[PDB]
Amino acid sequence: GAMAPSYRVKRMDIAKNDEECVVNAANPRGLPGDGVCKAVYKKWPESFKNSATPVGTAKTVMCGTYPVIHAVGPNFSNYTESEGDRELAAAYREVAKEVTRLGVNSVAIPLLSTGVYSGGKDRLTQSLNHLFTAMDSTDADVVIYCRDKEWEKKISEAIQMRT
Ligand SMILES: [Cl-]
Ligand SMILES: [Cl-]
Ligand SMILES: [Cl-]
């Protein structure tokens, strides 16, 4: 574990992370996709061998010895708000299990279901709170990656609020 487990946020490409493993915002079919998923495919394409997994689950595939945790958040275009919320919470609980199993001291993680899977809604707070619920009991350093300057500020404030 980390000596003093922390949360941090960076505004940059998760494919350039400085952590011991990465969470992919995957699709259920293990396709290259777009956004975070396409950047992950370009950086770690070997990790997409048998990466297909259902909504609400996480499946780890090694690229060399570097773990890529494929986490499948719901597409809120397809799910009801209620069912989507349940699957989004579940995807993050499965990430916590994988991070624990791997024994890493740090993990790079995007906010699941906040991009093309958001169903055109702002889900920063919803997605981040489910990330916290899952990861709070783990002792890995968590580094959240985002692309928007306003999101960086909001995520940083939410981290600092808990102290
Ligand atoms: Cl960048
Ligand atoms: Cl997304
Ligand atoms: Cl963002």
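The count begins at 1 with the first shown residue.
In case you wondered, yes, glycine gets a Cβ from its N, Cα and C as well.
Pulled from Swiss-Prot:
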MUTAGEN   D13 to A (Swiss-Prot position 1343)  Partial loss of ADP-ribose 1'' phosphate phosphatase activity
BINDING   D13, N27, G35, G115, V116, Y117  ADP-D-ribose binding site
MUTAGEN   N27 to A (Swiss-Prot position 1357)  Partial loss of mono-ADP-ribosylhydrolase activity; complete loss of ADP-ribose 1'' phosphate phosphatase activity
MUTAGEN   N27 to R or Y (Swiss-Prot position 1357)  Almost complete loss of mono-ADP-ribosylhydrolase activity
MUTAGEN   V36 to A (Swiss-Prot position 1366)  Partial loss of mono-ADP-ribosylhydrolase activity
MUTAGEN   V36 to E or F (Swiss-Prot position 1366)  Almost complete loss of mono-ADP-ribosylhydrolase activity
MUTAGEN   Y117 to V or W (Swiss-Prot position 1447)  Almost complete loss of mono-ADP-ribosylhydrolase activity
MUTAGEN   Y117 to A (Swiss-Prot position 1447)  Partial loss of mono-ADP-ribosylhydrolase activity; complete loss of ADP-ribose 1'' phosphate phosphatase activity
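Considering other CB atoms within 10 Å as the measure, the emptiest surroundings among the recorded positions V36, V116 are those of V116. A separation of roughly 10 Å, to the nearest angstrom, links the Cα atoms of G35 (ADP-D-ribose binding site) and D13 (mutagenesis position). A Cα-Cα distance of 8 Å separates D13 (mutagenesis position) from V36 (mutagenesis position).
The local packing around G35 (ADP-D-ribose binding site), expressed as other Cβ atoms within 10 Å of its Cβ over all shown chains, amounts to 15.
The most densely surrounded of the mutagenesis positions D13, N27, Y117, judged by C-beta neighbours within 10 angstroms, is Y117. Close contacts with ligand 2, defined as a Cβ under 6 Å from any of its atoms, occur at none of the mutagenesis positions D13, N27, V36. Residue pair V116 (ADP-D-ribose binding site) / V36 (mutagenesis position) shows a Cα separation of 10 Å. For ligand 1, none of the recorded positions lies close by, meaning a CB under 6 A from one of its atoms; the full candidate list was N27, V36, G115, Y117.
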